Number of protein chains: 2
Amino acid sequence: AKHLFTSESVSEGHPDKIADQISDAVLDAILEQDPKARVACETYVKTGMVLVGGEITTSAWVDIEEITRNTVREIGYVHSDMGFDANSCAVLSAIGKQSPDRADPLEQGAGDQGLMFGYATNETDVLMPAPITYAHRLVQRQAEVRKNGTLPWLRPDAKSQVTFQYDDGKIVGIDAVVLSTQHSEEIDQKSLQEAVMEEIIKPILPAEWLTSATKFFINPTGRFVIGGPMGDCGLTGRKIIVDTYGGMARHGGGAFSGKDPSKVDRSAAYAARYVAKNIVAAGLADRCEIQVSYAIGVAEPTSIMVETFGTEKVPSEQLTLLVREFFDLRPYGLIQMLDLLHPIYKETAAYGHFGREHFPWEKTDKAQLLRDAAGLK
Amino acid sequence: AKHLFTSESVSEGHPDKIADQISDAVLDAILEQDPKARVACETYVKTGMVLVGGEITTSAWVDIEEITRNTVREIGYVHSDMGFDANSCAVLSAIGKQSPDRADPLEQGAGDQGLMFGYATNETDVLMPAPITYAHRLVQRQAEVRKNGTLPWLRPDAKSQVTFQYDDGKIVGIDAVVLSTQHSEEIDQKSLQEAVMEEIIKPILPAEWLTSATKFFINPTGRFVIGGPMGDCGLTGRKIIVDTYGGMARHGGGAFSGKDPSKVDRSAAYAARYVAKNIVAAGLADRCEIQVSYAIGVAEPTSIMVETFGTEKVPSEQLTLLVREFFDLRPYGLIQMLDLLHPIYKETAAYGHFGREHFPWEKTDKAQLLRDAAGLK
Ligand SMILES: Nc1ncnc2c1nc(Br)n2[C@@H]1O[C@H](COP(=O)(O)OP(=O)(O)O)[C@@H](O)[C@H]1O
Ligand SMILES: Nc1ncnc2c1nc(Br)n2[C@@H]1O[C@H](COP(=O)(O)OP(=O)(O)O)[C@@H](O)[C@H]1O
Ligand SMILES: [K+]
Ligand SMILES: [K+]
Ligand SMILES: [K+]
Ligand SMILES: [Mg+2]
Ligand SMILES: [Mg+2]
Ligand SMILES: [Mg+2]
Ligand SMILES: [Mg+2]
């Protein structure tokens, strides 16, 4: 049935994402010294200032001020005319440090309760929904042409959104695309929307999807000139949907950035992306969403639920069997299943946690084994 | 098909929710003086401190420090032994104030882009999913027996989670229930889990749903004694799922609290709850989820999508017709459709935005008209 579905994305240097990036950049920096460190680092940016506030239990010593400034500079906020300067903004810390003091480590129970969801679909190359995939690809392309000198009047902040028309389950094409970019006072609007169209939109959106009818809204109000932390306000865990799946599938509360892998909010969600992506690569289903939950101090998950939406090639019973077979979903298990104690996390913080094939949770190594045990085909 | 589904909730005085409550309490306070005020107030709590940071364009003058402290005291954090004292904690403000300077006001375009989702189901009395409804009802009951002297060793912070087994679409019963409460040093654990069971769980969870098999986890690790902002960290818009629907239906990015109604993130989501709840009360479907999106400076929504999941009594075409008939979903329209410019928002901030029949978005006044035009039955 024809029906439209939208998803948004934002660039690095969008305030919420700056906060994400800084947090995860502190996590990485600690994890590189002490991989078993427990961190919970939350960040707040506002026009003059970054507050990095946390609870951290680690042996490591790391320079919060330096880490913050360096993250703000790669993003590009390096002069007051932009809105925010990495070299003169205030950086404040309120991170409580603690340094450290079952029979099977794998049986260690979950720290904090919760629910996590994971999804895959055969509708892109990357087993991700088409909307959030292109949505991210627009903002990433924006950062690219910004950063590579091609379109250098572009400044950091930027938001994209693409609405897809499906008739049923076939992505038929793109109804609308909106994109908004901070820019210098040097360029004009009509000059801008030529370049955004040629260099940013036209190379990313598949041309067959783009029609005579496609409503493009490039800078619709827009002379976007100051941006980033000037007059907006960034906090970690606010681009939670964008991080995930653009709202194609569901979500439990929970934020990723600034949480070390002992946090199920993160590692269980990553593990769920891994279990569904494996299910779909094996052809057990076309579309798969999984809910796993935990309760504090229990180690086995309190619930697993698979929804393959009429798209199975094996009954959901057998599916649920294989899920709780090939995958260790005890907190410490999924940490070991995906080899998580490594500084790989700042890369996660912008352009989306999933869909980007080089992350441990994006591997389809269990493809065949799942196929086999689910009645070889 | 038997399948389990979980949702969590948290009390007032859980740190994230404290932040929500303070923000919305500032919104209310401004809105009561200046209902047309535009606010975007974000809050961060950590052990000694509340930072209330914002952009606010209003004529009003309001005391951020007083408002914060008063909100912390109704919640109950009023002595250092709890973790946090309302009367001695630090309150910092970084709120930029601006005071103010189409032909039809209704045609004013949307400020910011985005997507919003709304849901209803005939599975509770309140047209809300059973999980998040009971989940909230546990924490609310906790606050009640805390506040009414009955169980006065209870302290503010508390989290609940309930997992329901459905066989298909029939809530068959409750597999597990977990509940964790901050308490005084006066009470013991075994004494605690008698009272939580008798006074909190047993009066809320329907007894037919509770079986011999129901795994109850009351304070599983738990001597929860200090809590709230001590050693956790609260930011607005982090209990985003809990706020909504416990993850039964989807979500766009976006947070409610501290946003005045011109913000589609809030008002469109509220409006969507209104359109679906009306659809289901009229019996056009059993379960209904709606996605509406906006693009900056356009006034009509860029996409509407209804999913009634095989549960219709009218084809989705006719449904989509009626939705974009009985409901004005232009930003200023939905503001007028639901009469939003009123200090009603601090009440929204804990125990869930939806399901609580006295909010403008919970009315089923359009029930019949929807029934009629969708072929009277
Ligand atoms: N001075 C101001 N007064 C009120 N709201 C403001 C503001 N300046 C801005 Br920018 N805002 C608005 O407040 C909203 C809240 O921020 P939000 O975090 O939702 O943006 P995003 O969704 O991109 O993260 C913004 O979408 C913006 O429209
Ligand atoms: N000192 C500490 N070191 C590291 N993490 C901490 C911490 N103290 C706490 Br409390 N945390 C953990 O960090 C996590 C991040 O907070 P979160 O906001 O997810 O809690 P909730 O989900 O209830 O809001 C918490 O769930 C908690 O387990
Ligand atoms: K959030
Ligand atoms: K975090
Ligand atoms: K807010
Ligand atoms: Mg934000
Ligand atoms: Mg969490
Ligand atoms: Mg939190
Ligand atoms: Mg938003």
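Residues displayed in chain A correspond, in order, to Swiss-Prot positions 2-102, 109-384.
Placement of Cβ uses the backbone N, Cα and C atoms for every residue, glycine included.
The note that Swiss-Prot attaches to the published mutagenesis A:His15 to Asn is: Loss of activity. Under the heading ATP binding site, Swiss-Prot lists A:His15, A:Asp164, A:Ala165, A:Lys166, A:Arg230, A:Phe231, A:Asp239, A:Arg245, A:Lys246, A:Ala262, A:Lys266, citing experimental evidence as support. What Swiss-Prot notes for the published mutagenesis of A:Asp17 to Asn or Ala is this: Loss of activity. Taken from Swiss-Prot, the feature Mg(2+) binding site applies to A:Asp17. Looking at Swiss-Prot, the entry for mutagenesis of A:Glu43 to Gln says: Nearly abolishes enzyme activity. Abolishes stimulation of enzyme activity by potassium. The annotation K(+) binding site is assigned in Swiss-Prot to A:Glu43 on the grounds of experimental evidence. The L-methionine binding site feature in Swiss-Prot is assigned to A:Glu56, A:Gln99, A:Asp239, A:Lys270. Among the mutagenesis experiments that Swiss-Prot reports, A:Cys90 to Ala or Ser is described with the note: Decrease in the homotetramer formation capability. Enhanced thermal stability. One entry in Swiss-Prot concerns the mutagenesis experiment A:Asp119 to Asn. Its note says: Decrease of both AdoMet synthesis and AdoMet-activated tripolyphosphate hydrolysis. According to Swiss-Prot, the mutagenesis experiment A:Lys166 to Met carries this note: Decrease in AdoMet synthesis. Quoting Swiss-Prot on the mutagenesis of A:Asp239 to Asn: Decrease in AdoMet synthesis. The mutagenesis experiment A:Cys240 to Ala is recorded by Swiss-Prot, whose note states: Decrease in AdoMet synthesis. Mutagenesis annotation in Swiss-Prot: A:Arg245 to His or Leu, described as Loss of activity; the structure shown retains the original residue. In Swiss-Prot, the entry for mutagenesis A:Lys246 to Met states: Loss of activity. Modification in protein conformation. The structure shown retains the original residue. One mutagenesis experiment named in Swiss-Prot is A:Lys266 to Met, and its note says Unstable; trace activity. In Swiss-Prot, a published mutagenesis experiment is listed as A:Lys270 to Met, annotated Decrease in activity.
A map of Swiss-Prot features onto the structure.
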{"residue": "A:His15", "record": "mutagenesis position", "DSSP class": "coil"}
{"residue": "A:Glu43", "record": "mutagenesis position", "DSSP class": "strand"}
{"residue": "A:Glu56", "record": "L-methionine binding site", "DSSP class": "strand"}
{"residue": "A:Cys90", "record": "mutagenesis position", "DSSP class": "coil"}
{"residue": "A:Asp119", "record": "mutagenesis position", "DSSP class": "coil"}
{"residue": "A:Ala165", "record": "ATP binding site", "DSSP class": "strand"}
{"residue": "A:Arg230", "record": "ATP binding site", "DSSP class": "coil"}
{"residue": "A:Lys266", "record": "mutagenesis position", "DSSP class": "strand"}
List which of the recorded positions A:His15, A:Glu56, A:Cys90, A:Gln99, A:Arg230, A:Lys246 have a Cβ under 8 Å from any Cβ of chain B, in sequence order, or say none.
A:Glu56, A:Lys246
Starting from A:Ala165 (ATP binding site), work out which of the mutagenesis positions listed here (A:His15, A:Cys240, A:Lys266) have their Cα within 10 Å, and give them in sequence order.
A:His15
Inter-residue Cα distance where the pair is A:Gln99 (L-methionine binding site) and A:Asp239 (mutagenesis position), in Å:
33
Assuming the binding residues for ATP are exactly those in the record, A:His15, A:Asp164, A:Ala165, A:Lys166, A:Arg230, A:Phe231, A:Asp239, A:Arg245, A:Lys246, A:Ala262, A:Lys266, what is the maximum CA-CA distance in angstrom, rounded?
36
Filtering A:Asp17, A:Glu43, A:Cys90, A:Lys166, A:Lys246 (mutagenesis positions) by proximity to ligand 2: which pass a Cβ cutoff of under 6 Å to any of its atoms?
none
Gap of 6 residues [A:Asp102 to A:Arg109], endpoint C-alpha distance in angstrom:
17
Spatial separation of A:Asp17 (mutagenesis position) from A:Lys246 (mutagenesis position) - C-alpha basis, Å:
7
Going by C-alpha positions, which of the binding-site residues (A:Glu56, A:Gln99, A:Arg230) is nearest A:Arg245 (mutagenesis position)?
A:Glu56
Nearest of the binding-site residues (A:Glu56, A:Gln99, A:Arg230) to A:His15 (mutagenesis position) - Cα to Cα:
A:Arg230
Distance from A:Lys166 (mutagenesis position) back to A:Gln99 (L-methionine binding site), taken between C-alpha atoms, in Å:
38
A:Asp17 (mutagenesis position) and A:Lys166 (mutagenesis position), distance between Cα atoms, whole Å:
12
Quick note, A:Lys270 (mutagenesis position) and A:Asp119 (mutagenesis position): C-alpha atoms separated, nearest Å, by 8
